[PDB]
Amino acid sequence: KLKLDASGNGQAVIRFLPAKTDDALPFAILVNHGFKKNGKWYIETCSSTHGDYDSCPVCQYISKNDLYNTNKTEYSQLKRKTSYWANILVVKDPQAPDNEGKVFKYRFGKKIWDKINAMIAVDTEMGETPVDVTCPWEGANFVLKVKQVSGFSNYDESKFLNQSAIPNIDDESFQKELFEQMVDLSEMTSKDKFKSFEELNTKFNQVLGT
Amino acid sequence: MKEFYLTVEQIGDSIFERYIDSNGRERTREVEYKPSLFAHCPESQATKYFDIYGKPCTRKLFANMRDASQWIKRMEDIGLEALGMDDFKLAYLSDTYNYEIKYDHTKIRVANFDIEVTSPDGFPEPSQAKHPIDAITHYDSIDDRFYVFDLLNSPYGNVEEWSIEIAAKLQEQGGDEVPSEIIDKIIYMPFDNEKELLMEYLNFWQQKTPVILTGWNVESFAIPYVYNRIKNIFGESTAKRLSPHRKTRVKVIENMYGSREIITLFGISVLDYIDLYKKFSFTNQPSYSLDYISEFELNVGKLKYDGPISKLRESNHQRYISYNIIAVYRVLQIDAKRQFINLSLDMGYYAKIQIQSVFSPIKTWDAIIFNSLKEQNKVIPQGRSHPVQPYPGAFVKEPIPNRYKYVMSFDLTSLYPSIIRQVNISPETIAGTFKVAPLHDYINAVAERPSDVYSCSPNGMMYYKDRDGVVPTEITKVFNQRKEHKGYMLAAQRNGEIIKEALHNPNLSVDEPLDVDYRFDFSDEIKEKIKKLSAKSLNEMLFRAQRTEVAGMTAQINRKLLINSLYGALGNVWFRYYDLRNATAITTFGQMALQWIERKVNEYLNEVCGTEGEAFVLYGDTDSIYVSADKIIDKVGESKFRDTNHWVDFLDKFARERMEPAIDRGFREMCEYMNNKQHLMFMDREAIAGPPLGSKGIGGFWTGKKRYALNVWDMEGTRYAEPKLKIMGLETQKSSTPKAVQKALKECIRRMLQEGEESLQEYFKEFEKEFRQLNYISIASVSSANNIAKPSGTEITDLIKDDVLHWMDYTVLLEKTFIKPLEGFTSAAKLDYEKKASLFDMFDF
Ligand SMILES: Nc1nc2c(ncn2[C@@H]2O[C@H](COP(=O)(O)OP(=O)(O)O)[C@@H](O)[C@H]2O)c(=O)[nH]1
Ligand SMILES: [Zn+2]
């Protein structure tokens, strides 16, 4: 996760760990909803991850009363949110050094993801540009830099460094004893965590006052 | 919420659906549907699609359907297989409803109606003008009213406009109190001519466009005609108004010595309730003339009509039109307790087929197997062109016509589906073949086990044991589904009762009915909640319980009919999955199976009875066999049994405890002999039959194959108080035999079976007199040619009567339509209907 300079900024260097092959890729995608009214904090995966988008009561409730046009305030609260989930490797962390070296999970939305994107060929021709990253032998390290000053929320000065290997890899020990600590992703996108439409309308109920 | 279709067609290059939307409103989208078929490809392009045989396949998205149709046409001349669902309407509905369809029968518009016509002949003729269209009464499950159409004048006939108050009579026999109940629904609006009232229907048709149009012989008479006529009046184009797609087609269906013509209204589902009755009412009466079926189901033959058939028009209208309602209402009355409409809907939305396709099992199953496979990314093979070749049917034992005192039958549990499972037969499960010995060599366990590793069949087919079959799998699917819903039914049932127990002394308060699932036995915390409940809610709940128990029934009867029809397809060439090697495999197995248990039974029974060679099994017909249990009776000796129940208990105790177990070890071995996949041959006692104790009754007799009668005292565990006379095809209620005579024959059999040759001889006497003095017509034969001289001949003229009612001659009019019948039963039973002049007696010693 992320700590703060007791000011609104914050720094740290993170590296996303990739899975070998035949295994759950280094990127799991999960969508969900999030709102609270009447003490009804309703936060549930959204089925928009699958070919659902309708058995998912929120999206359905969203379209049926199409709120984006008759109450934008409400829509903003119940719109579906994607959270690219990926295993990482905290490199440096001045505010919570304990995480150093340790393997964790990081919930990061759009912005950051769209950053591995422009880390390959397709971004400029003529002179060419760099190749790849997120693999244990050749990849960069995002230097998470947050800036909250008279502006608005977190910042985005983080852009990984330069193509470089991972300290102590060729070793069998740190080899498997590394992938292990990795919560390899597919449990994120599955029928493991669910719960009905009852939870939605107990939460929804009491906004109109009926 | 979730929507659902109503009808779907493929007019041209796009599907023409017609459904109930999200808000629950009827609609009619159009869709340039883009179907996708499949084609084999190298395991190089390897995808996620495969055929039942495991070959990897590849998708093929088409622009339009005709684009796809022709692909097939081409692929066929080319020489390659075109996999995938080629019935687009099927494929459409499939993609369109990728989920278990829940429907609201309410929103469905079911229209019931009949036709009233006239002619100087009697039997009108569709596909001809001469539409005199006396009257027409349409119905509508939504408004719940009858829309009667009268014709006060025209070119032929006139006057006497219906009398709402004058409900066809009173205090007599010319009214029948037609409007028995509820008159908010009869809506007499005939405008006073035909030239206009014949079209008014169209304007009506558009105000209440029919979704399900059933009535009596509507598919062949009304509609086919109600189309022809208007056509010749307002023009063909203005005749297709009966179709929400203006569109229409004709399809002539040839018969034996004759043929008619059927017309189809695209975007509609015509279910001729008669045809719905023939198929979903296992009785098969003599002649479904609806002046009997009704008198059967509702238990009354009505209208008590007295007039010249064919000419009754001028007779009246206060009694004429009154008919053109009870009719369109009686048909409605039957379905009320038969539920064949509800049955049909529950089939279609399950299959995902056009509701009017329940009359086609090949299709219904095709759909079902399709969808099951679709979900697995498996591709349904292409339907080939096989030559129609006949194959061995069932095994019916030529019984020795005789009488049988005690008899026990053992029927086999859904044999042909079970055989399919046990053997695990399917187009793709085919493993190989084997040197096949004579069917009877296997029967007698003399041929050598066909295989050591494959599941086999008496015909030479081998199947994989470690591998599920597409077909077997789907039957096991449907089978578990019947087991499933039946449980709901049983619980809703059990729940209802719990409710009914709580109706005595209900709490006197104002409350509401609980929100609970009736498919599950009420919890303790509802059994209680329910008591405190008020008596207005309970009654409401009990309705709901029933609404359930009943929904459960239907839902599980269909799963049954579904199972009982699969073989009926698997043996049909038009069926995608048809295959001779397997059509035969199934039957010839069932062949070996029956004859095998026949053996094993006789074998075991001989032993127990300390003898050898005696054939205890008197005869089986396909899946069931009948066993003579006389010798087992004697083993205890007739004189010893407290009464009749005692014996029955005894014979049930036995065969519950001694036979069935001997029967299973019998089949278990057969399973192993044929190295089957899983033993599923389950034969169980059925009916225990015999003559009352101390009675000189014959018990039961057989005169031929599927021709006999028994005195049944208990069927599948349930003991009857008053015996039941099972009578298998002895030509009793024959369509040409007077009910009076009919009933006699029934009595004759009863008495033979119970009370003996003496009693039979007494009754045979009573009825001989009881016959000599009957009615005028009734005993009368009936035929015709074109017309009769200036009923047909008798009516009565009071010139020839005196001489006729004195020169008829019951002698022949009896020993021709009772004695002939009787002769056959008694001869086989080895008795006489009238004390034969003894003979040997004169050899007095
Ligand atoms: N899976 C499958 N699809 C078929 C078959 N026959 C036709 N189709 C077509 O395949 C399309 C569906 O492909 P789909 O099942 O959505 O692929 P996935 O979505 O299963 O990969 C439908 O629109 C059908 O018209 C079949 O036998 N199996
Ligand atoms: Zn959602």
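For chain B, we keep the numbers from Swiss-Prot: what you see runs 1-790, 849-903, in order.
Looking at the header, which is where the method is noted, we find X-ray crystallography, 3.2 Å.
Backbone N, Cα and C define each Cβ position, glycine as well.
Following the DSSP three-state reduction, the secondary structure of B:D623 (Mg(2+) 3 binding site) is coil. Annotation source Swiss-Prot lists Mg(2+) 3 binding site at B:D411, B:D623, citing experimental evidence.
In the three-state DSSP classification, B:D411 (Mg(2+) 3 binding site) falls within a strand. Listed in sequence order, the residues of the same chain lying 6 or more apart from B:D411 (Mg(2+) 3 binding site) and placing their CB within less than 8 Å of its CB are B:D623, B:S624, B:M683, B:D684, B:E686. The Mg(2+) 4 binding site annotation in Swiss-Prot covers B:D411, B:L412, B:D623.
Counting Cβ atoms from all protein chains shown, B:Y416 (substrate binding site) has 22 others lying within 10 Å of its own Cβ. In three-state terms derived from DSSP, B:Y416 (substrate binding site) belongs to a helical segment. Look at Swiss-Prot and you will find B:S414, B:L415, B:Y416, B:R482, B:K560 tagged as substrate binding site, backed by a large-scale study or a structure entry.
Under its mutagenesis entries, Swiss-Prot includes B:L415 to M with the note: No effect on base selectivity. Around B:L415 (mutagenesis position), the same-chain residues at least 6 positions away in sequence with a Cβ under 8 Å from its Cβ are B:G590, B:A593, B:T622, B:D623, B:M681.
Annotation of the mutagenesis experiment B:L415 to A or G in Swiss-Prot: Decreases base selectivity by several hundred fold.
Under its mutagenesis entries, Swiss-Prot includes B:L415 to G or F with the note: Increased misinsertion, increased mismatch extension and inefficient proofreading.
There are 16 other CB atoms within 10 A of the CB of B:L561 (mutagenesis position), with all protein chains counted. In three-state terms derived from DSSP, B:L561 (mutagenesis position) belongs to a helical segment. Here Swiss-Prot notes a mutagenesis experiment, B:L561 to A, with the remark: No effect on the ability to recognize damaged DNA. Increase in probability of nucleotide incorporation.
For B:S565 (mutagenesis position), the count of additional Cβ atoms within 10 Å of its Cβ stands at 16 [all protein chains shown]. Here the residue is the original one, but Swiss-Prot notes a mutagenesis experiment at this spot, B:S565 to G: Increased incorporation efficiency of correct dNMPs; when associated with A-567.
Where Swiss-Prot documents B:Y567 to A as a mutagenesis experiment, the accompanying text is: Inserts both dCMP and dAMP opposite 8-oxoG rapidly and with equal efficiency. 100-fold increase of dAMP and dGMP when situated opposite guanidinohydantoin. Increased incorporation efficiency of correct dNMPs; when associated with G-565. DSSP assigns B:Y567 (mutagenesis position) to a helix in the three-state reduction. Around the Cβ of B:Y567 (mutagenesis position), 21 further Cβ atoms fall within 10 Å across all displayed protein chains.
Experimental mutagenesis at this site is recorded by Swiss-Prot as B:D621 to A, annotated: Drastic decrease in the efficiency of incorporation of dGMP. Around B:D621 (mutagenesis position), the same-chain residues at least 6 positions away in sequence with a Cβ under 8 Å from its Cβ are B:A394, B:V396, B:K397, B:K705, B:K706.
Under its mutagenesis annotations, Swiss-Prot gives B:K706 to A the following note: Almost complete loss of polymerase activity. Secondary structure from DSSP puts B:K706 (mutagenesis position) in coil.
Experimental mutagenesis is annotated in Swiss-Prot for B:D714 to A, with the remark: Complete loss of viral replication. In sequence order, B:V648, B:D652, B:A687, B:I688, B:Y720 make up the list of same-chain residues 6 or more apart from B:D714 (mutagenesis position) whose Cβ falls under 8 Å from its Cβ. Taken residue by residue with DSSP, B:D714 (mutagenesis position) is part of a strand.
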When you average the Cβ positions of B:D411, B:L412, B:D623 for the Mg(2+) 4 site, which other residues in that chain have a Cβ within 8 Å of that mean position? B:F410, B:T413, B:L415, B:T622, B:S624, B:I625, B:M683, B:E686
On a C-alpha basis, identify the one among B:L412, B:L561, B:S565, B:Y567 that is nearest to B:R482 (substrate binding site); the candidates are the recorded positions. B:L561
Just name the winner among B:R482, B:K706 (the recorded positions) by count of other CB atoms within 10 A of its CB. B:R482
Chain-internal residues near B:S414 (substrate binding site), provided their CB is under 8 angstroms and they sit 6+ positions away: B:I563, B:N564
List, in sequence order, those binding-site residues among B:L412, B:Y416, B:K560 whose Cα sits within 10 Å of the Cα of B:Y567 (mutagenesis position). B:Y416
So which one is it: of the binding-site residues B:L412, B:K560, B:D623, which has the fewest other Cβ atoms within 10 Å? B:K560
Whole number in angstrom, please: the longest C-alpha to C-alpha distance across B:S414, B:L415, B:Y416, B:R482, B:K560 for substrate. 17
Using Cα coordinates, what distance in whole Å links B:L412 (Mg(2+) 4 binding site) and B:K560 (substrate binding site)? 15
